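Comments concern the structure below.
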Amino acid sequence: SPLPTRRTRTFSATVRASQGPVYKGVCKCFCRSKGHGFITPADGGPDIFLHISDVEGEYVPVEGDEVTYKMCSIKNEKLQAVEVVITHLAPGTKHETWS
Amino acid sequence: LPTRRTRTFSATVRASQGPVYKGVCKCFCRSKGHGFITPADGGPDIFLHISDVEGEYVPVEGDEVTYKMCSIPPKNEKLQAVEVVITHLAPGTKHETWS
Amino acid sequence: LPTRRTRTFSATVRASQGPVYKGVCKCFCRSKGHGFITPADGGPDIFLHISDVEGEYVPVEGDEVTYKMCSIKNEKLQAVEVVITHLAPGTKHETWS
Amino acid sequence: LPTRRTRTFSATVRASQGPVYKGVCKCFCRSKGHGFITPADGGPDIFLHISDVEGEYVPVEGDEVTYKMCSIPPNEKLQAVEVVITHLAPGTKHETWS
């Protein structure tokens, strides 16, 4: 897919997203050097695509990290997460900040 | 003075969990990377950093915005706008994109 | 000596709007109406005034706590919106009455 | 009836643990030590005891506020705790305790 960054979300796309509900989920995947990953919804579902630009906080996300996010459709059905916050850090792994 | 990938784990957390406010962009210099939002309901203006702004448009004086609030540790001496969305375009200035 | 009905408008908003820290009640003399909290994560102790304590229990050395912070007119730190999360095992705990 | 000194240990934790809401001071009578907050989302006015107010100002109708929520035990009825005046109501005069 043409990568839907946060500096790229259309005006309305962004406003609609921000007005939706807040979801809980877990970080399944994330490659810092690629700029993306996925998030396994809580309340079960297809994994939501995750772009590095939509991430919030000093920390780089890691598999098993708990997250809250809003959804934003991409121009088909695919789903993206926006306004993404790490709620719980996964114990055991090393957690790293950007920089 | 802090940015998105700089904002401590929990500041990010508690901000995201707070209420949403409406304001108006009062300042913003892209060269410099910050501006100010005067809250609707008047009062003190809130500091605003470019990395905390979502969507494709660059904020401009007069833009309506929803945002969340959050303070600047360890001392919480000043407030800051986070999760900041342009909701209504300042009707008279012509607008650009980060591109 | 800032207290809750004395904290200025901006300080209150600004504290209420910062992170939530964990710590431990280092001491508390009720008759004096204050004490200290020690930050979890190490750091300088935090002034703790009685008016900022929320709940039926008087605080005791060892009580686990959460709080918001607020620099005091340069800066000392005060703890605000202060919650006892676990009671101190050794000691006996009183109520405010 | 419950106050910030009367609030059970347990109640206090959950209250603080829960979400933060926005609202507006519906009323408040300092003489009586209580008023109401109209929730912004929408819904029933939240009871508000004086003890739970932080800051130097006595609350005024139209003051805009954040707060966490609490339930009054036998529950049902709700209450507001950790109550911050985020925005001063512009029209009237604003006072302070004392």
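In chain B, numbers come from Swiss-Prot; the residues present are 43-141, in order.
Every residue, even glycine, has its Cβ placed from backbone N, Cα and C.
What Swiss-Prot records for B:62-129 is domain 'CSD'. Looking at Swiss-Prot, the entry for mutagenesis of B:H76 to Q says: Reduced affinity for single-stranded DNA.
When DSSP labels each residue, the domain 'CSD' (B:62-129) comes out as 3 helix, 35 strand, 30 coil, counted as helix, strand and coil in that order. The Cβ of B:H76 (mutagenesis position) lies under 8 Å from the Cβ of B:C69, B:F70, B:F89, B:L90, B:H91, B:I92, each of these being in the same chain and 6 or more residues away along the sequence.
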